[PDB]
Number of protein chains: 2
Amino acid sequence: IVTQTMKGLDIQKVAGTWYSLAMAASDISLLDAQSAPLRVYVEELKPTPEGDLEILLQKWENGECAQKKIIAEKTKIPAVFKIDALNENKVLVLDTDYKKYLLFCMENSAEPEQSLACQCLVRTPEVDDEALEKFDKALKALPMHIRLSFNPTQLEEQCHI
Amino acid sequence: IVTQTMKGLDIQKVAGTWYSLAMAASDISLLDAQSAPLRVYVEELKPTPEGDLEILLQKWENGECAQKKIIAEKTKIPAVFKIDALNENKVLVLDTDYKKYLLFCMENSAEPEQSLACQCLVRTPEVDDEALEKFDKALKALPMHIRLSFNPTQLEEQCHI
Ligand SMILES: CCCCCCCCCCCCCCCC(=O)O
Ligand SMILES: CCCCCCCCCCCCCCCC(=O)O
């Protein structure tokens, strides 16, 4: 369902620390609680020389902020990865400037809108109006029903408080 | 903190059934859970001939969808009401066409952004892109951190499911 992707993406250049400035989902139950399914906070991206991609994130599990390491296997499209969970979930890089932000979405295979979540990643704990601009514009199309945003304070905290 | 209001508002003409198409809050904890503080669904508005305003809403309380009747006492400004809870909370009518939608916000007295929530009300269980347009434009300024939207199905349901 995600319609735009970043052309000529250089996945090595996205390596580094990132902040989940904002997130949006097609379903409220995707982001509603602290424990919700795709309510995940990004730490840093770590691509492998084979073009793969390892991800370090926090995920509130069992009334507690847990760290996590996911792996996204690159595919034939530079901007689309597939993580190693059950039901081949696709992670799509929409856009990025490598040093200011990253807009990615992640959807179910064969089931978009029921499972579809997008994030605005920034390199600093500062809210980026330009970035949020592009993010809201990108999802303007998409059928999003929930939408969060975090403050600098919450971004320096584990699990955004 | 809410900066725009509806001029020459005719509070009698807002009488009737309404749907909470969308909501936004300055704080995630205002709308996060089913039980959150300003996560309230509107049924119908009922103004009194003295220009007062009685409100019927649903509010998930104790893991259960409860109905509720609030009263908003009119003030010297036609578009601003004050409901009878502790700490004089102000309800502000931003805009409306009486027969398509209503954009209102409700804030704390002397404490905006910590407590500030806004809704897009529509007369039908249809999502209204024009309406959501105006709503997102109105809050574009405001410091909102959470934002929900509901589908026709959820709007015919008590507590939006
Ligand atoms: C290419 C840009 C990288 C963007 C980061 C992608 C984040 C993937 C997160 C997938 C959700 C999985 C988290 C839930 C963990 C669990 O299984 O409990
Ligand atoms: C003038 C337009 C009318 C808009 C409707 C205003 C809705 C007011 C809701 C105030 C929040 C109070 C709900 C919580 C109830 C409780 O005390 O448990």
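Chain A is numbered as in Swiss-Prot; shown residues: 18-178, in order.
The header says X-ray crystallography, 2.5 Å.
Note that Cβ sites are derived from N, Cα and C of the backbone, with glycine treated the same way.
Record note (Swiss-Prot), natural variant A:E61 to Q: In variant D. The unchanged residue is displayed. Per Swiss-Prot, natural variant A:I72 to L is noted as: In variant W. While the structure shown retains the original residue, Swiss-Prot records the natural variant A:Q75 to H with this note: In variant C; found only in the Jersey breed. Per Swiss-Prot, natural variant A:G80 to D is noted as: In variant A. One natural variant catalogued in Swiss-Prot, A:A134 to V, is accompanied by this note: In variant A.
Feature map: Swiss-Prot annotations on the structure.
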{"residue": "A:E61", "record": "variant position", "Cβ contacts under 8 Å, 6 or more apart": "A:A32, A:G33, A:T34, A:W35, A:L73"}
{"residue": "A:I72", "record": "variant position", "Cβ contacts under 8 Å, 6 or more apart": "A:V59, A:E60, A:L62, A:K63, A:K86, A:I87, A:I88, A:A89, A:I100"}
{"residue": "A:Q75", "record": "variant position", "Cβ contacts under 8 Å, 6 or more apart": "A:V57, A:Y58, A:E60, A:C82, A:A83, A:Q84, A:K85, A:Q175, A:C176"}
{"residue": "A:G80", "record": "variant position", "Cβ contacts under 8 Å, 6 or more apart": "A:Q51, A:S52"}
{"residue": "A:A134", "record": "variant position", "Cβ contacts under 8 Å, 6 or more apart": "A:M40, A:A41, A:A42, A:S43, A:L47, A:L48, A:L55, A:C122, A:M123, A:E124"}
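When the variant positions A:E61, A:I72, A:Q75, A:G80, A:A134 are checked against ligand 1, A:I72 have a Cβ within less than 6 Å of one of its atoms. A strand conformation is recorded for A:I72 (variant position) in the three-state DSSP classification. In the three-state DSSP scheme, A:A134 (variant position) is classed as strand. Taken residue by residue with DSSP, A:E61 (variant position) is part of a strand.
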